[PDB]
Amino acid sequence: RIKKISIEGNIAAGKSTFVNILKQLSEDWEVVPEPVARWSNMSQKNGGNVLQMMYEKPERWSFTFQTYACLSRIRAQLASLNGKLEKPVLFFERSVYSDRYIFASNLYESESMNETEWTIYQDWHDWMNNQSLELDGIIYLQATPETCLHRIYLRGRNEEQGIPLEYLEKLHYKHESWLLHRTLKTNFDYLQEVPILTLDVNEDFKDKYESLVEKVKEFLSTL
Amino acid sequence: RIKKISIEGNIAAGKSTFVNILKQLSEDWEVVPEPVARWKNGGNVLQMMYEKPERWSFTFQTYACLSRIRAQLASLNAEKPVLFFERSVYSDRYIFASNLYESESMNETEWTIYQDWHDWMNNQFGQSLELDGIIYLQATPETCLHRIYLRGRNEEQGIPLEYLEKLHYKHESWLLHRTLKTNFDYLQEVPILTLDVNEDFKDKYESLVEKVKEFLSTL
Ligand SMILES: O=c1ccn([C@@H]2O[C@H](COP(=O)(O)OP(=O)(O)O)[C@@H](O)[C@H]2O)c(=O)[nH]1
Ligand SMILES: O=c1ccn([C@@H]2O[C@H](COP(=O)(O)OP(=O)(O)O)[C@@H](O)[C@H]2O)c(=O)[nH]1
Ligand SMILES: Nc1ncnc2c1ncn2[C@@H]1C[C@@H](O)[C@H](CO)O1
Ligand SMILES: Nc1ncnc2c1ncn2[C@@H]1C[C@@H](O)[C@H](CO)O1
């Protein structure tokens, strides 16, 4: 019996950092890192190609990217149900919900996907998933768009130095509608009541992470 | 129990005609017809695919092949049931997406990604969408183009002849010479039936339907 937890947060808030932190702390704790972040500096080929494209001309490629990136996530968390794990916990790096209600939905609103692409994507999504990876909990790593902005700066990936404060602000608002106010409605009945834990990570924690983690073990003890 | 046979063939060779014909002759005989034939968003995407195919080919193929996949999964649930599909997931790939890639309307990345996906879309869900046999409706491309005009269609009245030829050779290679190799290995074995439908058969299909039965009798 493996519990599944999704760790969520904006570009550069500290997800793979944190995710690599609890990694080391438990033999019963495994993580699945988001394939998009690894393409991000032969699936690596396809993955590498589509990301630069996506940046250069989102209005052309958001639909091919979002489907490929989401397919990539389903097969990764699947191959992890196997892999490992007495008191198992699987941490996901972001989820198939993130894909759709944060990134895909955002590109429609931005018009980089038209009604047709969005409507198709929505039922591919709806369908692709009805056919196991339901989550037991959600951890929300909360940071302001300016913290993420400088942390994209401490990361120094080429492509992301472009990314402007306004796109981060945009994504922040959607994480807050979804994970705090629980304002957003989904087409997945259960994700209206998945328990959620919200961690504030504006303060660095790379070597001052004990409370965060005590908070994690608590919430985990209450599932 | 429920055998699945594919009716294959170039555009307007007569596939929609033969399966409807076959459909009235036996309580054991049902069919699942390809959605592109049928073509809301499928209709916008189809229309866009005629407009700027270098833009919409990847998107159309996706939707077209999963729109097919579910349709056939929906049908899959008499004494000797036989379900004929109006083409298969293989047609989608090794006839159409192929060609479109070959014609540069998909780039390498697009192509590789689609093959990957397909590879996975039709394995995860291979539970009986797998074919028992294939019936190749064989027509000359010059025949298929009269039937293009016969069927009288908006967008269709301009199919260059040359395209139909693009589609012929691919069929012949897969279906006649059997030169074409895949990643659906079973496929390079499965019995194929080659039918000549150059002669109109709308009201003369007994010889056609005789063979289909001699054929089904050996599976
Ligand atoms: O407490 C922290 C958390 C994160 N980071 C840095 O912020 C950048 C982006 O964080 P990460 O890649 O983990 O964010 P993700 O987007 O994966 O959430 C990296 O340079 C991390 O070193 C940091 O310096 N202090
Ligand atoms: O023996 C035949 C078979 C077909 N057709 C006509 O050819 C057109 C296209 O055939 P169909 O839609 O069946 O071809 P498909 O694309 O479905 O292979 C239709 O208007 C048919 O009525 C015909 O006149 N004689
Ligand atoms: N679905 C997605 N998952 C993870 N990251 C995504 C997704 N869609 C877009 N991105 C990011 C945002 C940006 O860094 C780049 C393309 O804009 O990829
Ligand atoms: N996958 C496909 N299945 C059936 N027809 C297709 C497919 N891809 C393209 N077509 C045809 C070719 C042309 O007649 C029209 C527009 O591309 O649809």
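Sequence positions for chain A are given in Swiss-Prot numbering; the residues included correspond to 20-60, 73-116, 120-165, 169-260, in order.
Every residue, even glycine, has its Cβ placed from backbone N, Cα and C.
Annotation source Swiss-Prot lists active site, proton acceptor at A:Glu127, citing sequence analysis. Around A:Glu127 (active site, proton acceptor), the C-beta neighbours below 8 angstroms that are at least 6 residues distant in the chain are A:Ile26, A:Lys34, A:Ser35, A:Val38, A:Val50, A:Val51, A:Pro52, A:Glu53, A:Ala56.
According to Swiss-Prot, the ATP binding site annotation covers A:28-36, A:188-192, A:240-242. A C-beta separation below 8 Å, combined with a sequence spacing of at least six in one chain, links A:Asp241 (ATP binding site) to none of the other residues.
Among the features that Swiss-Prot reports, substrate binding site is placed at A:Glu53, A:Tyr86, A:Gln97, A:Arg128, A:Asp133, A:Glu197. Non-local contacts of A:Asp133 (mutagenesis position) by the CB criterion (under 8 A, 6+ apart in sequence, same chain) comprise A:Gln97, A:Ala100, A:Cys101, A:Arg104, A:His159. Look at A:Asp133 (mutagenesis position): DSSP puts it in a helix.
Here the residue is the original one, while Swiss-Prot reports the published mutagenesis A:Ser74 to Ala with the comment 4.5-fold increase in Km. Counted within 10 Å of its Cβ, the other Cβ atoms near A:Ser74 (mutagenesis position) come to 16, all protein chains included.
According to Swiss-Prot, the mutagenesis experiment A:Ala100 to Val carries this note: Strongly increased catalytic efficiency towards deoxycytidine; when associated with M-104 and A-133.
Following the DSSP three-state reduction, the secondary structure of A:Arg104 (mutagenesis position) is helix. Experimental mutagenesis at this site is recorded by Swiss-Prot as A:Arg104 to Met, annotated: Strongly increased catalytic efficiency towards deoxycytidine; when associated with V-100 and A-133.
Within 10 Å of the C-beta of A:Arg104 (mutagenesis position) there are 22 other C-beta atoms, taking all protein chains into account. In Swiss-Prot, the entry for mutagenesis A:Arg104 to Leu states: Strongly increased catalytic efficiency towards deoxythymidine; when associated with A-133. The structure shown retains the original residue.
In Swiss-Prot, a published mutagenesis experiment is listed as A:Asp133 to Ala, annotated Strongly increased catalytic efficiency towards deoxycytidine; when associated with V-100 and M-104. Strongly increased catalytic efficiency towards deoxythymidine; when associated with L-104.
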Can you grab the distance between C-alpha atoms at A:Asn60 and A:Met73 for me, in Å and as a whole number, given the 12 missing residues? 14
Using other CB atoms within 10 angstroms as the count, which residue among the binding-site residues A:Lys34, A:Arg188 scores least? A:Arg188
Among the binding-site residues listed as A:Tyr86, A:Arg128, A:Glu197, the Cα nearest the Cα of A:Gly28 (ATP binding site) belongs to A:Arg128
Alpha-carbon distance [A:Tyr86 (substrate binding site); A:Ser74 (mutagenesis position)] in Å: 18
Least Cβ-packed of the binding-site residues A:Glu53, A:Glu197 (other Cβ atoms within 10 Å) is A:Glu197
C-alpha separation across unresolved stretch of 3 residues from A:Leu116 through A:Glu120, Å: 7
